[PDB]
Amino acid sequence: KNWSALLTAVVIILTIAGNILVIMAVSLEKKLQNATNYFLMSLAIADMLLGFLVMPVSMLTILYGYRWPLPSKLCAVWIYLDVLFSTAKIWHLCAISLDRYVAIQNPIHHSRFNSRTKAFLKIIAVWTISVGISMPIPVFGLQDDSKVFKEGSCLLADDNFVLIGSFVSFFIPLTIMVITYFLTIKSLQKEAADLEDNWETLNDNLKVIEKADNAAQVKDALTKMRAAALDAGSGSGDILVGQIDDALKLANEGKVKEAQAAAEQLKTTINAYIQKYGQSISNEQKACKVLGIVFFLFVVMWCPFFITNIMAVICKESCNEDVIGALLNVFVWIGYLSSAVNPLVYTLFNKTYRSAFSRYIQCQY
Ligand SMILES: CC(C)COc1ccc(CNC(=O)N(Cc2ccc(F)cc2)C2CCN(C)CC2)cc1
C-alpha cells in the first residue's frame, strides 16, 4: 500500500542530492584536482543518472503494483539504463583501484604534474566499455519482447543474460577490486619501510659527518645521504638533494670544517622533509582505506539482488518462488540506496568533502 511508497521515495531524492553535492565538490574545490576525484565525479554522474531516470520509474512501477505503465518499446531502454550506469560504477571503482595500484608503483609517483587528459580518457574508455557491455540488453530486447517482459512485468527474463551479466558486470570487477586492494596494502606497507631505511641512513651519515677529521669521509656520507633523499621524486626531494649536493660541492673543494655546519642545517631540513614524506604515505593509504570502504558498501548492497537473481535461474524447479520473487523488489532498492550511500561516506571521512558540503547546507550555496 502507500505506507511503503513514501519509504521508497526518499531514496531517489537522497541519491540525487548527495551525488549532485559530490559533483559540485569535485568540480569546485581546487584541492581535489586529480585522477581519483575525477573518477569519483564520473561515479557520481552515473549515480545521479541512475537516480534521475531508473529509480523514479521503478518507484512509479511499485505504486502501480509492479506493472509497466510506459510503452512496451521503452522497457528494453529502462533495463539498459539500469545496466549502463551500475556497470559503469562497478567498473569505475574497479578502474580506480587498478589505477591507484599501478600509478603509485612507479618510483616517481609522489611527484606533481599529474596526467589530467590521461585520466579523462581513462574515464571515457571505462564509459565506452560499459556501453559495449550494456548494448546487448536493448539490442536483443527490441527484437524479442519476451526477454525484457516476464509475464507483464518489465524486468530481465533471459536466464543467459542474467548469468553472463552477473559474471561480467558484478563478480569480475568485485574479484579484481579485492585482489587489487590486497596487493595495494601489501605494496604500500613496503613504501613506509623504505622511507624508514632512508631516514636511518641519513641519521647514520649525519652522525658520521659530525665526528670526522678526513676530507673524503664527508664525500662518502653525503653520497649515501644523496641516495636516501632521492626517494619517490617529489620534486622537493631534489631540493633536499640539491642542498646535499651543495655540501658535497664544499667537500669536493676541500674545506671540511665548512661542510659540517652545512650538514647540521640540512639535518633540520631532513627531519622536516621525512616527517612530510612519511605523512604523505599515510594519506596515500588513508585514501586507499576510504575507497575500500566504498567498494565494500557498493558490493554488499548490490549483493542480495544478484544472489536472488542467480537463485531464480538454476533451481527453477526445486526452489520456492512465492515470496522470494518479492524479495527482489526490495533488493533492487537496496542496490539503488547503494547509490546514495557514497556521499555519506565522503562527508564522513574526506575533510574537504565535509567542508564543501557543510558550506552548501544551512541556507547557503
Ligand atoms: C550478456 C550481458 C552483457 C547481458 O546484459 C547484462 C548486463 C549486466 C547484468 C547484471 N546487471 C544487473 O543485474 N543489474 C544492473 C547492475 C549492473 C552492474 C552492477 F554492478 C550492479 C547492477 C540489475 C538490472 C536490473 N535492475 C532491476 C537492477 C540492476 C545482466 C545482463
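The first residue you see is number 1, and the count goes up from there.
When the header is checked for method, it gives X-ray crystallography, 3.4 Å.
Cβ atoms are placed via backbone N, Cα and C, with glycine included.
Quoted from Swiss-Prot, the note on the mutagenesis of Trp78 to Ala or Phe (Swiss-Prot position 151) is: Decreased ability to bind serotonin and psilocybin. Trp78 (mutagenesis position) falls within a helical segment according to DSSP.
Residues near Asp82 (mutagenesis position) in space but far in sequence (CB under 8 A, at least 6 apart, same chain), listed by position: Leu50, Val54. Where Swiss-Prot documents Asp82 to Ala (Swiss-Prot position 155) as a mutagenesis experiment, the accompanying text is: Abolished binding to serotonin and psilocybin.
Its own atom aside, the Cβ of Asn309 (serotonin binding site) has 20 Cβ atoms within 10 angstroms in the protein chains shown. According to Swiss-Prot, the serotonin binding site annotation covers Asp82, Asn309.
According to Swiss-Prot, the experimentally introduced change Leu156 to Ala (Swiss-Prot position 229) is described as follows: Strongly increases dissociation of bound lysergic acid diethylamine, without affecting binding affinity. Reduces signaling via arrestins, but has no effect on signaling via the phosphatidylinositol-calcium second messenger system. In the structure as shown, the Cβ atom of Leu156 (mutagenesis position) sits within 10 Å of 18 other Cβ atoms.
Long-range C-beta contacts of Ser166 (mutagenesis position), restricted to its own chain and to partners at least six residues apart, with a cutoff below 8 Å, comprise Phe306, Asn309, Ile310. For the recorded site, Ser166 (mutagenesis position), the DSSP three-state label reads helix. According to Swiss-Prot, the mutagenesis experiment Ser166 to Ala (Swiss-Prot position 239) carries this note: Decreased ability to bind serotonin and psilocybin.
Swiss-Prot lists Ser169 to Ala (Swiss-Prot position 242) among its mutagenesis entries, and the accompanying note reads: Decreased ability to bind serotonin and psilocybin. Long-range C-beta contacts of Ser169 (mutagenesis position), restricted to its own chain and to partners at least six residues apart, with a cutoff below 8 Å, comprise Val83, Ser86, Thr87, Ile90, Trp91, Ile133.
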Query raised in the report: Where the criterion is a Cβ under 6 Å from an atom of ligand 1, which of the mutagenesis positions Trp78, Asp82, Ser166, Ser169 meet it?
Result: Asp82, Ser166, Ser169
Query raised in the report: Does anything in the same chain, at least 6 positions from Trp78 (mutagenesis position), have a Cβ under 8 Å from its Cβ, and if so what?
Result: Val54, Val57, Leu70, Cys154
Query raised in the report: Which of the three DSSP states, helix, strand or coil, fits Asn309 (serotonin binding site)?
Result: helix
